[PDB]
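Enquirer: Dropping a structure here in structure tokens format, bear with me for questions.
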Number of protein chains: 2
Amino acid sequence: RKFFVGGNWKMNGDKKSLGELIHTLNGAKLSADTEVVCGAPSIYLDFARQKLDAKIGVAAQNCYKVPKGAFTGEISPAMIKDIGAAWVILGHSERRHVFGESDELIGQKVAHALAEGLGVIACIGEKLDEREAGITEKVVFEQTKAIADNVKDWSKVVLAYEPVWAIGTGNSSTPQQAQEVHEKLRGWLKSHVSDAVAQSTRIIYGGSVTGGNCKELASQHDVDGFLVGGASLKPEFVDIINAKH
Amino acid sequence: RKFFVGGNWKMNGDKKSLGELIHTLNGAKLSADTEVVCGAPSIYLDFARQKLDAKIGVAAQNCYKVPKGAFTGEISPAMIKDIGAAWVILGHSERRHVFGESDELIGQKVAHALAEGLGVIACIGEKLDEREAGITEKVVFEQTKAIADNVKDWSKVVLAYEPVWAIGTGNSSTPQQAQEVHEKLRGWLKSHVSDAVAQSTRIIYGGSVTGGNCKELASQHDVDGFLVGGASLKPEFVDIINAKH
């Protein structure tokens, strides 16, 4: 399983600052066997794919579930590929919990994105109240199933476990905490899809990943890399790409 | 009051087909006294502004309510300006009724967009069940109020009345239905803002505007132009821009 690091830029940047960000990435010393993907704001996807080195992938931060139609403000996979990008992040915590995106809708987006030839970083995660009541597993299993029912081919899917309480808070999951969820998620894929899919599917951690904490998380058996928010806008994104070196 | 025609491309097009659409519009004989604005998908906003002639405006189809932050999938007015565009469509029917955007959220977006220096096309409109229950006035007044509460300066605001039952359905408002509402909306601006704002604010109609029905809609005293969806993608958008001549 190849180590995978996505950078979710979220709603940040302009052409100048993202140009500097990209320029630094392009000239940085990166471990050759990290698969790197940068999720840019939709308004800069075209710019980002033109400027970023071709061996670094580009992800839309969201999309809708048909190629075209009367959905003011939405973009489709067809548009994302037209721009040269090959990934989309779906089901991100902010889409679910600020913008009310349901499991059903996310599963539809996953099915469509994959049929259109995109790769998907599919995000799941529990809220603090769910963790404390002891349902972490039931919650991420329910979310993963709603994704898995819409995945016919896992080659181009990466699951992203991000506890909601870890996103942007400075409170990352402990290495042990992430490992136990990733292990359970991989056991879920083994039981519900196949053994081949469990052993080949990347499950990446996200939630306040930094240069200072990435090494210990990445040495965990079932953590396959990271989805990185805040630190993806910083030079230390490079150290996270190189978390195993 | 200057006649105003916006075209909302919605989730349609790629670089090739929009490049063709833009080329035709650029070359078309357009009435010089029509203010024209095209609402491009976010992924193509930069491309659209490069390609469209400067006398045609470019609108984002939606935006968020702060300049930056942890809002995966969103774009800000600062990003819209960075790309050279000066408008945004807010509170569109699809945002409200497909994507659950509330009056309070649209209001905060309106305040922020205007403070950042954008123009806003603020959309309102009742649903079929609301019209059929005799409640049209109450719904559009409530919607208009939530916009007005967040507008200090109306110079760069256009109000767009688009009853939801007319959007995309082929079932336009009649000239008389539309006039009855526009007239009430203008009277609302008169009583709750000022006479000056009532006589100077464009209130445009939208909902299945076509080449064949636009002239009779535009000659109504209080219809000041159009927000055009599906016909914005066709040659007849030219005829709608020329509705007064």
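Shown for chain B, in order and in Swiss-Prot numbering: 4-248.
Each Cβ is built from the backbone N, Cα and C atoms, and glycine gets one as well.
Here Swiss-Prot flags B:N11, B:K13 as substrate binding site. Quoted from Swiss-Prot, the note attached to the mutagenesis of B:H95 to N states: Reduces activity 5000-fold. Annotation source Swiss-Prot lists active site, electrophile at B:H95. Record note (Swiss-Prot) on the mutagenesis of B:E165 to D: Reduces activity 300-fold. If you look up Swiss-Prot, you'll see B:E165 marked as active site, proton acceptor.
Walk me through where these features lie, including what they touch and how far apart they are.
Expert: Under the DSSP three-state reduction, B:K13 (substrate binding site) is assigned to coil, being neither helix nor strand.
B:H95 (mutagenesis position) falls within neither a helix nor a strand when secondary structure is assigned with DSSP, and so counts as coil. Non-local neighbourhood of B:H95 (mutagenesis position): B:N11, B:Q64, B:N65, B:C126, B:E165, each in the same chain, at least six residues away, with C-beta under 8 Å from its C-beta.
For B:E165 (mutagenesis position), other Cβ atoms within 10 Å of its Cβ number 26. Taken residue by residue with DSSP, B:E165 (mutagenesis position) is part of neither helix nor strand, so it is coil.
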Enquirer: Around B:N11 (substrate binding site), how many other C-beta atoms are within 10 angstroms of its C-beta?
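Expert: 29, counting other Cβ atoms within 10 Å of B:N11 (substrate binding site).
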Enquirer: Taking the Cβ of B:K13 (substrate binding site) as the centre, how many other Cβ atoms fall within a 10 Å radius?
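Expert: Around the Cβ of B:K13 (substrate binding site), 24 other Cβ atoms lie within 10 Å.
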